[PDB]
Amino acid sequence: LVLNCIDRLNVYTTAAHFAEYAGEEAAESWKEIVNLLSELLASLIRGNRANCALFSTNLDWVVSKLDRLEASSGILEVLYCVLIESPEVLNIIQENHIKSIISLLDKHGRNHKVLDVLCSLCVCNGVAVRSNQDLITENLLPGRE
Amino acid sequence: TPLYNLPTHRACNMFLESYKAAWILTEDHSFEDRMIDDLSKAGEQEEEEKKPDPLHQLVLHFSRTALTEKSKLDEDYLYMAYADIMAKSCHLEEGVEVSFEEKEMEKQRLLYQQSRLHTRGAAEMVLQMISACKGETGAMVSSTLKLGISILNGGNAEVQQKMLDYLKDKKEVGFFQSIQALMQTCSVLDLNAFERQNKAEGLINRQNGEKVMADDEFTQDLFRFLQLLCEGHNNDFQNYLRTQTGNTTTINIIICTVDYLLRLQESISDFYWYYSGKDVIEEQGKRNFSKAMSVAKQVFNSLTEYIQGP
Amino acid sequence: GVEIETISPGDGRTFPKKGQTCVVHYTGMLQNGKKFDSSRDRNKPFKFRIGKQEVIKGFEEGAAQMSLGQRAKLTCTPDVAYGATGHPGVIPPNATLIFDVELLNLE
Amino acid sequence: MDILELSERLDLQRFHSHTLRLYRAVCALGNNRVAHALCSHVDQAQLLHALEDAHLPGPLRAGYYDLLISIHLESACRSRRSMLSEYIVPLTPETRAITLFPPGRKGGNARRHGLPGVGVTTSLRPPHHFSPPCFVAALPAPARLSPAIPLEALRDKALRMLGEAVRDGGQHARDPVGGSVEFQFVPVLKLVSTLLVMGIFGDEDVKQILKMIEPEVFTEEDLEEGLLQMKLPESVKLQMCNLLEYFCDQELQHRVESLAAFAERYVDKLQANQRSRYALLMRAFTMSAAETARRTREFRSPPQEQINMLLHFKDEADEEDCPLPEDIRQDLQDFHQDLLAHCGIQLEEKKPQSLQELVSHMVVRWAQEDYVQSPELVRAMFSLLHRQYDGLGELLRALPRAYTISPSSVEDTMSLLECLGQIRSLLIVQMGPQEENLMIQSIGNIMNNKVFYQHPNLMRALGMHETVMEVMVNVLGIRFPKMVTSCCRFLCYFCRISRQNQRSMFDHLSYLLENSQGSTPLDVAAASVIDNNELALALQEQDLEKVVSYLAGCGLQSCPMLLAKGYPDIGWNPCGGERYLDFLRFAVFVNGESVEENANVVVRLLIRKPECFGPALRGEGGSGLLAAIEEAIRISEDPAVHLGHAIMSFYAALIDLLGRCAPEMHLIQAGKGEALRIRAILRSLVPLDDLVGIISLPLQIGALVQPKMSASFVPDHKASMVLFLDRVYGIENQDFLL
C-alpha cells in the first residue's frame, strides 16, 4: 500500500508541474506526504530481517527512486536498511545500480551516507563480494573528480 | 622387535599420545576454589552502588549472552569452563562421623559456598541458559544442569525461592517447553543396538557401551535437578511444576516424568524377556541392567519428591 | 608516439644498449595535472631490461634515447601504452601519460 | 588546503574519514588487486607521514593507520593467525637443542621462567611473499600478492612511536596526540600487535616491548612506569589484552616445542635400552623356561601397546610392571616436575614475577576498579584469566594439534601448508570462476603431495577434510559443477588412506546422503562405509530409509535431465536406480560375508515399497524378468547416454543386491527362522525359471563387427544372475543338466 501511494504521488515530477490536479491547496503538502511515506517505509523495515528479505524484491524500484530530489533522503535510508539487515540482495546487484549510486553522490553533493551504502555493498556478512568491490573501484577511483 | 627399528618421529608421536593420556592428566589442579575466592574479593586496596566483585560481572556477562534473542545457542567453551569451575567450587568441595557439630558445620560450609555465587545471579543464569537451549541436548546444557544441581544441592530454600520468583515474574513460556523436549529426547534400554554392540565387541567401536543408553548421566542430572527444585517440600514449586497460572500454557512436568518412567519400564521388561531364556546373565547384560536401574531409581526419587510434603 | 624533451642535459655518448639493466627514477602523471604514480616516494629506483620489456612500450622507447642522467619528459599517447583497457583504479581507458624520468643507471 | 585544516572543518573531516573507510572496505578480505591499485591514491610516503603526524585529527589518524594495515599487512597477518593454531615441529638439530626454558633455565636457580616471546622456535610457518607495487609495468591473475612495504623500517618506527607515547603519557599532557588517550594509543597498539603476530619483531625488539609494557617484571637481572600502571580507557585495555594473549600463545607454543624436544631424547634412550634388553634376552637367558611371560607380554604387543604400559613407572609408586631402569624413571620424573613448575602449578603484597601472576593480578584489578561495560573487553579479560589460572588444561587441549616430523620432509610439508593456507584464504571469498580454478589447483597440488598419504594423522589433525567439506557445503548450498566433483574426488581419496580417516568421515553420512558425470557426494558416502565391518554395523536405520525413499522416487518418476537431450520418454529412470542401488551393495556385503541386521532392514524397506523394483517386478500388469530383458534388448537396436543398456543394468544391480542380502548357509542350517523368512521372501520375489531364462540369453560377438559394450548386452548382467542363483537357489541334481 505504501509502495502504491509513493508510486501514485511520484508520477508527477515536481510539486508544480502537473501536480496541481488536486488543486493549489494540495500542492504544498505533496512533498510533505511523500517524505512521510518514505520515512514510514524506512521505519516499517528498519531492523526487521524478515521484512527486509521480503522487500528486497523491490531493489530496482528503490534504486530508480533515488533521483527524485525530495524522496532521496528516505529512499537512501530504506536502501541502507535493506542492505544491512538482509545481506543477500548484494549478489543480485548489477553495475547499473552502483553507477546510479555514484551518480546520486555526484548530483546531490558530498554525502557521507553514500559512502556507507557503498561500504555495505562491498562486503557481505563475512564473505567478500569481489564483483561489487571491483565495480566500485573501476567506477569511482580512476576519475579523481 | 616392533618398538625400535622405527623412524624416530613415529615413536615420538606415539610417546606423546601415551604420555598425554597417562601422565599430564592430573586430578586436582588446585584451582577451582582459589579462582572463586579471588574473584569474590571486591575493593582491594581501594574503597554498593558500583557493581561488586568480578564474579558478579562475569555472571552478568553470561546472563546477557543468554538473554540475547536468537534461533540457536552457540557452543561457548568459556561458559562451559567457567560453569564447571563454579559447579566444582561447591559440589566438588561439598557434595562414622554423625556428630551434630560436624554435620551442621558441613551444612553451613556448603550453604556459604552456594551463597557465594547464588547471590550474584547464578540462579537466574541457569534458568536463562536452560530456556535459551530450546530443548536441544548437548554440552551447553550438560554444564548448566550440573551447575544448577550444585547450587541447589541439599535443597536450598533461598535458591528455590529466587528461581520461582524469577519464573513467576518473567511469565515467559519456554523454560518448561525446553525441559519437556529434553525429557522427550532421553534414551531408554535399546535391544536392537545391544546385538550390534555385542557383534562389534566380538571383532573397535572407539568406546565401550556407548550405544545402549549413552546419556544415562544426563538423564540422572536432569531428574536430579527436577527433584532438587522441590526437595524441601516446596509446596509452591510443587504446584508450579503442574500448573503455571501466570503462563498461557501448562506443561505438567509430572506427567512427562511418569511417561518416561513407563517407557523405561517397558524397556526393562523387554530386556528381561530377552534374557529369560539364558540361565546366567553375562557381564555386559548386568552392566546395562545396573545402568538402567540407576536411572529408574532417580526417576522414582523425583516422583516421590513431587508428593512428599503433602 | 613518444615526444621526449630535455630537462637536464646528460652526456650524449652513453646511450643504453641491448641486454642491459636501466635504472630510472620516474614520476608519472596523466594529461590533467593529476599524478598517479611515482618512484621517489618509495625511496627506491626502478630497474628494467630491454628485450624483456615488462614495462609499457612508450616508457621503453623514451628510456632508449637517454644518456646517463638526461632528465626527460616523455609523452606516452594511447595505443602506445595501457590503451583502451586502461587500469582499474589507475589511468582511465583513453588517457595519455607524461613521465618525468631520470636515467641514473650505474650499469 | 592543508590536511590539518580539517580540525575546525568538521564537514570535510567526516567525508574524508568515510572515504578512508570505503578504501579499507573495498580492498577488504584479501583483495590484493585493489590493494595494489590503492597504492596509486594513498602512497607509501603519505601513510608514513600520517603515521608520525602529531597534529592530525583523531578520526583521520585512526583511519590512516587502519588503511595502512588493511592495505599492506591484513591478508598475511590473517594467514599467519590461521597457521598459528597448529604446531608441526621437525626433528632438526636446533629442535634437539631446544630446552624447556624452565624456572631452572641455563642461567637461573629454579625461579625465573625467562621472558615470553623471545627465544628460538622451530614450528613450521610459511613465509609472507609480498610483491612490490608498480604502475608502469606492462599489462599481462595468478594469486596477486599484497603490496610490499619496508617491514624493518616500519617496525623500528612503530617501536619508536610506542616508546614516545609511553613516555609522554606519564606527564599528563593536556593535548594528547589525536585529541584523546585512545586516539593516541589504540592506532599504534593495533599496528604493534599486528606486527607481533606477523613475527617481524626480533628478540631485542620483543625485550623492548616487554620492558615498555611492564619494566618491573620484564627486566633482566617513579622510574619509567609501564603501560599497565597507567590509567587507560577500555579501548586501550582491549589492545593490551590482545598483546598479552600473543605472549601467552607464545609461551604455550614454547612449552609444546620443548615437550617434543624432550620426547626425541627420551625415545632415543628408550630405544637404546630396549635394544640392550633384547640383546640380553637373545644372547643370555638360556637357563629359564624360555621366559615366555617376560617376552610375549612385552615384545609381542603392538608398539602403541608397547609404550602405554612402559609409562606406568611413577604416579602410583607401587605398580611398576615395566622393565624400566630406575635412573630413566628419575629423569622422566624430573622432566615432569619441570613441566609442572613451568605451568604455574609448582610448590607441590609481593610484586608478581611471572607472566601468569601479572596477568591475573592485572585482570582482577581492572575488574575491581571499574564496572566494565563493553562485552568484548570483559570476555577477553576473563578468557585470559582462565588461561592463566589453568595452564595444564590449555596444554592438554593444544596437544592433539601437535605433530613431529623428520627434517627430510620439511620442504614438502611447507608446500602442503601453503596450499592449505591458500584454501583457507579462499574460503572467505564469494564463489566465482577464478576462485574455483585457484582452489581446484590447490586441491590437486595437495593431492599430488607425498606427505598427504604418508601422515594421515597429521592430515586429520589439521582438519583438512573439515575444510574441504565446508567448501562443498558452501558451493552446494546448481552452480560450479566441476568444483563439487573435485571436492568429492578429494574426499573419496582421503577416505581410503587409512581406517581412521574413514571412521572420521563416517560422521557426516547423514549430510552426504541427504544431498544426493563425475564424483558425487553419494560416492563419498559409499567410500566412507566400504569394507568396514564396524562402520557398517553402526549404520543407522534412517540412513538406509532415506536411500530407499530416494530409490522409490527415482524409480517412480523419470528424471527430465535425460529427456532434455535426445532420448525416448519413459515413466521410469534406470540410471538413478542403478546409482542408488550401487551404494546399498556396500552396506550389506562386506569382506565376502553379509551383515544380518543391515540386510534384514534393507530387505524389509525394499519389500514395503514395491516401486523400487522397477516397472517389471512391481505387480499386476508386470511383464516379468524375461520380457523386460527382451524388451531392453529390442530397444537396444533402434533409436526409438544410450538407453536400453541401463534398462538391463538396473535390473542386474537390483538382483545383485537382492542376492547379496541372502542369509548365510550356516544361518539357515542352524535354525534362525528369520533367515528362512527372508529367504522365502526372496524366493517368492522372483522365480527360478526367470533366472534360468536370463542366463540362457544369447550374446553377440573386413574385421569382425564387435558390438559396443556400452550399447549392447554384456555378460556382467549375467554375473548378477549367477550370483543370485548360487546364493539362494543353488543346484543339486535338477538344474545341473540343462
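Numbering starts at 1 and runs along the chain as it is shown here.
If you check the header, you will see the structure was determined by electron microscopy, 3.2 Å.
Each residue, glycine too, has its Cβ placed from N, Cα and C.
The mutagenesis experiment D:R424 to C (Swiss-Prot position 2163) is recorded by Swiss-Prot, whose note states: Decreases threshold for channel activation by K(+), caffeine and 4-chloro-m-cresol. Decreases inhibition by Mg(2+). The secondary structure of D:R424 (mutagenesis position), as reduced to three states from DSSP, is helical.
D:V429 (mutagenesis position) falls within a strand when secondary structure is assigned with DSSP. Packing around D:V429 (mutagenesis position) is summarised by its Cβ count: 18 other Cβ atoms lie within 10 angstroms of its Cβ, all protein chains included. The mutagenesis experiment D:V429 to M (Swiss-Prot position 2168) is recorded by Swiss-Prot, whose note states: Decreases threshold for channel activation by K(+), caffeine and 4-chloro-m-cresol. Decreases inhibition by Mg(2+).
D:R683 (mutagenesis position) carries a helical DSSP state (H, G or I). Sequence-distant contacts (6 or more apart, same chain, Cβ under 8 Å) of D:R683 (mutagenesis position) comprise D:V728. Quoted from Swiss-Prot for the published mutagenesis D:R683 to H (Swiss-Prot position 2458): Decreases threshold for channel activation by K(+), caffeine and 4-chloro-m-cresol. Decreases inhibition by Mg(2+).
According to Swiss-Prot, the experimentally introduced change D:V686 to G (Swiss-Prot position 2461) is described as follows: Impairs interaction with FKBP1A.
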- Message: For the C-alpha pair, I'd like the distance in angstrom between D:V429 (mutagenesis position) and D:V686 (mutagenesis position), rounded off.
- Response: 55
- Under 8 Å Cβ-Cβ from D:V686 (mutagenesis position), six or more apart in the same chain: what's there? D:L617, D:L625, D:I655, D:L658
- Item | mutagenesis positions satisfying Cβ distance under 8 Å to any chain A Cβ, from D:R424, D:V429, D:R683, D:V686 | D:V429
